[PDB]
Protein chains: 2
Amino acid sequence: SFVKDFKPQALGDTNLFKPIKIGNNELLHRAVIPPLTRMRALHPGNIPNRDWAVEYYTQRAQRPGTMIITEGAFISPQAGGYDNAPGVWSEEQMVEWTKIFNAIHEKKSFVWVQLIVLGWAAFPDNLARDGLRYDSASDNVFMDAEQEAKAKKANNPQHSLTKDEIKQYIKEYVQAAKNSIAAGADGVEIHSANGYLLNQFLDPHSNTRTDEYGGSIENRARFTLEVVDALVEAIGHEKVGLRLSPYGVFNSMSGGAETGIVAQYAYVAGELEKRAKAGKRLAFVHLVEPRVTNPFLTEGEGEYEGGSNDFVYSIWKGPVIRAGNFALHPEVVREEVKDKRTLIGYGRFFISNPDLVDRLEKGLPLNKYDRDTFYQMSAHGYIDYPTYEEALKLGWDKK
Amino acid sequence: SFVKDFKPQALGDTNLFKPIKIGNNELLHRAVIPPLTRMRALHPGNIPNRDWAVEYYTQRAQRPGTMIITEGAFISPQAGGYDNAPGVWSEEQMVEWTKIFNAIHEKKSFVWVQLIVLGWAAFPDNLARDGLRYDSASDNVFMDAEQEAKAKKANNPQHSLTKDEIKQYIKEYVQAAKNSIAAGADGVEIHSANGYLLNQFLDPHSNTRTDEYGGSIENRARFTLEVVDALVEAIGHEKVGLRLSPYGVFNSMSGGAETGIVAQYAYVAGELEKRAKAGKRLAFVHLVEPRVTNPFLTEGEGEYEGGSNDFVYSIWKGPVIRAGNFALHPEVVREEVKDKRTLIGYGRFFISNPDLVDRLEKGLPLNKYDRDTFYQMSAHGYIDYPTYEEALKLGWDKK
Ligand SMILES: Cc1cc2nc3c(=O)[nH]c(=O)nc-3n(C[C@H](O)[C@H](O)[C@H](O)COP(=O)(O)O)c2cc1C
Ligand SMILES: Cc1cc2nc3c(=O)[nH]c(=O)nc-3n(C[C@H](O)[C@H](O)[C@H](O)COP(=O)(O)O)c2cc1C
Ligand SMILES: [Cl-]
Ligand SMILES: [Cl-]
Ligand SMILES: [Mg+2]
Ligand SMILES: [Mg+2]
């Protein structure tokens, strides 16, 4: 059915529908698909879903010139820990990714692989089964009670990364980015948000190290910036973006409660701009808004009104993708896109609306999303959400 | 005469005329007099002007409940180097300051002493005459060619402060703050802006030290925060404010050209908020706007449009005083004061309008200022600017 108490607004008369260049891609509009983990990958091997994944991305690539960022993909087995999320380290995986990339490109759209490393968000029992460590920045605070319980039962202690192990992860990032580009991707997004490994280093709560990788702003940011530099060198600055969530609390990050949090993120932005003047400007910075500090919470919940991402624009001078509760707030988008380098990521409503871009342009009703199938092993709630035309044929305007 | 091409607006219907508590003071409106060096102090002894200073402050205290921040006052001889700016270290000085404070309090207004240390802004030849060092954070870059010339002629080399010398300055700050409060001041403002000593430490251009006082964000901010803590301990958090100019380029600071500049200032703000939750919240943070990156330039010149101070509000949760080209822009003030903890500092037009507050309330014409007498040894352009009533009697509406 359609979202009931929503008054759509046509955004065709705004910059959301002005073309823009991101890296090597000529986007025809500024509605971006942000990375959305869907858990349809198959076990063993973390293989992109052989039955449905091409169709899912094809559907969502349907508006020509759409930028798509993939669901997070593990750079290596040690970086993983969810059996049904995909990786980008093996030939088996890349064969499926290549079909996905070809399909998106056939629709005249673009695809950026998000590269992820879970750290403490991983399931310790899955890792133990596979003889893998349970990693994080430090070893004196756990993510939450459920993870502590899983670690205890699995006899798999949260491990503070040694330096060489950080270097190994960097090696894996480089190979993963190379694999992605070689298989046909337009670029990669480095995930440094949402409480995953790089974020665990950035955050003073999860990072209590006393070596060069913690204990200060520059040190906490070291790992993230090393990955940025390794990837820019490997595949080019124009094929690399970075995702951050300064006010996020998901996966036990600090958010605005940490008074040093803006300085930490301002520093990272500064270092990117530094490189940008040094000739190596990233394709974009992608920010999760304080509009959504936890993506599991329904729209309008977990809003942080005490902080803004606007500080980033004073520092970083490249394109900025912003994501978080924008689908139901066209009045907010209308204002934000007046800035000529701002793009808008729409997550949950791209899950439920394969033709979301047409709907934004024309101010059409939106399909409600079904949270129950966000992470199901099913085609249902993955590839069977209707376009607006299909919805009308199904009589959804009458429900 | 009045400012010719200005269309005044009455601001009586805005928060600019809502009372607010700053430290121990119940301000009756939010138009603040920011610190304004006027160079009327007498030599020898850096003594506040025995003839005119009481009258000057009395005039500008005339609207009941006005917060006045004094011209910068040297904490010690070594901290000085301008013969005609006042100090707050000697009995001779404090006798004059006490009369000033009494006069302001008689008008039911408030007075905060700004404490300053010049560093490389000082005249090396004056210092050499008095057997004093020419100090800064470092010794490998000079402020400008004129200062280099003065240093050469005076045989007085720019000296990078040793650690114990930093400690001595801290001792002097503490005694200076005590002297101020004892003499009757409502509080002090720590000047960490405008390219003076504390700012010289904050800025990566002027601070190239490799010890604990430089080489990182935390280190560059160390001196400023040590002064803050020393003063909060000495006289109370409610009697202490801090002034910053993140985008300033005056006295050879970096401004927005430094990509790390927002992180540097965000860190300081974070540390203040940290103390604020630790029970010791400063009375205010005072910011110079990117509206004016150099106060010597006429209004509308030296504007930096590439950065905003708004980031501070995401971090620091106390009162914020903002200064820079607001007198001629009531339309901007009207918007900024919608924030209920924002006060507005008016510098140059408080020099020329002793009754500025009445004029802002009622939307009256403003007296033009005379830059030639900003720093003259004269009553002219100091205590002879007319109130609006006096201006009309002088026929200024006809000029
Ligand atoms: C089901 C689901 C899966 C997600 N997966 C990822 C992910 O793999 N990587 C990532 O950086 N963010 C992920 N996010 C966060 C989104 O990219 C987005 O920032 C968030 O949903 C807020 O935007 P929205 O209100 O438009 O949904 C996910 C969010 C949801 C709801
Ligand atoms: C003549 C003059 C003297 C000043 N003296 C000081 C000072 O002693 N300390 C300080 O922090 N700022 C000083 N400033 C900067 C002002 O406090 C204020 O930030 C600046 O003039 C911009 O505000 P305006 O446009 O309202 O004049 C001075 C400015 C002027 C024009
Ligand atoms: Cl799993
Ligand atoms: Cl002088
Ligand atoms: Mg169901
Ligand atoms: Mg004259």
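So for chain A, numbering is Swiss-Prot's, and the shown residues are 2-400, in order.
Here the Cβ of each residue, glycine as well, is placed from N, Cα and C on the backbone.
Marked as active site, proton donor by Swiss-Prot on the basis of a curator's inference: A:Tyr197. With a 10 A radius on its CB, A:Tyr197 (mutagenesis position) counts 24 other CB atoms from all the protein chains.
Residues or ranges marked as FMN binding site in Swiss-Prot (evidence: experimental evidence): A:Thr38, A:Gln115, A:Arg244, A:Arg349. Residues near A:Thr38 (FMN binding site) in space but far in sequence (CB under 8 A, at least 6 apart, same chain), listed by position: A:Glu72, A:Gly73, A:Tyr83, A:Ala86, A:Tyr376.
According to DSSP, A:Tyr376 (substrate binding site) sits in a coil region rather than a helix or strand. The substrate binding site annotation in Swiss-Prot covers A:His192, A:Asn195, A:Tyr376 and is backed by experimental evidence.
For A:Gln115 (mutagenesis position), applying a Cβ distance below 8 Å and a minimum sequence separation of six or more within one chain yields A:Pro36, A:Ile70, A:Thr71, A:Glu72, A:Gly73, A:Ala74, A:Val189, A:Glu190, A:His192, A:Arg244. Quoted from Swiss-Prot, the note attached to the mutagenesis of A:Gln115 to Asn states: Strong reduction of substrate binding.
According to its DSSP assignment, A:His192 (mutagenesis position) is in a strand. Among the mutagenesis experiments that Swiss-Prot reports, A:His192 to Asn is described with the note: Strong reduction of substrate binding. Reduced oxidation of NADPH.
One entry in Swiss-Prot concerns the mutagenesis experiment A:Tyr197 to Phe. Its note says: Reduces oxidative half-reaction with 2-cyclohexenone 6-fold.
Separating the Cα atoms of A:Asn195 (substrate binding site) and A:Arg349 (FMN binding site) is a whole-number distance of 16 Å.
Applying an 8 A CB threshold to same-chain residues 6+ apart, the list for A:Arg349 (FMN binding site) reads A:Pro296, A:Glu300, A:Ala328, A:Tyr370.
Within 10 Å of the C-beta of A:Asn195 (substrate binding site) there are 23 other C-beta atoms, taking all protein chains into account. DSSP assigns A:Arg244 (FMN binding site) to a strand segment in the three-state reduction.
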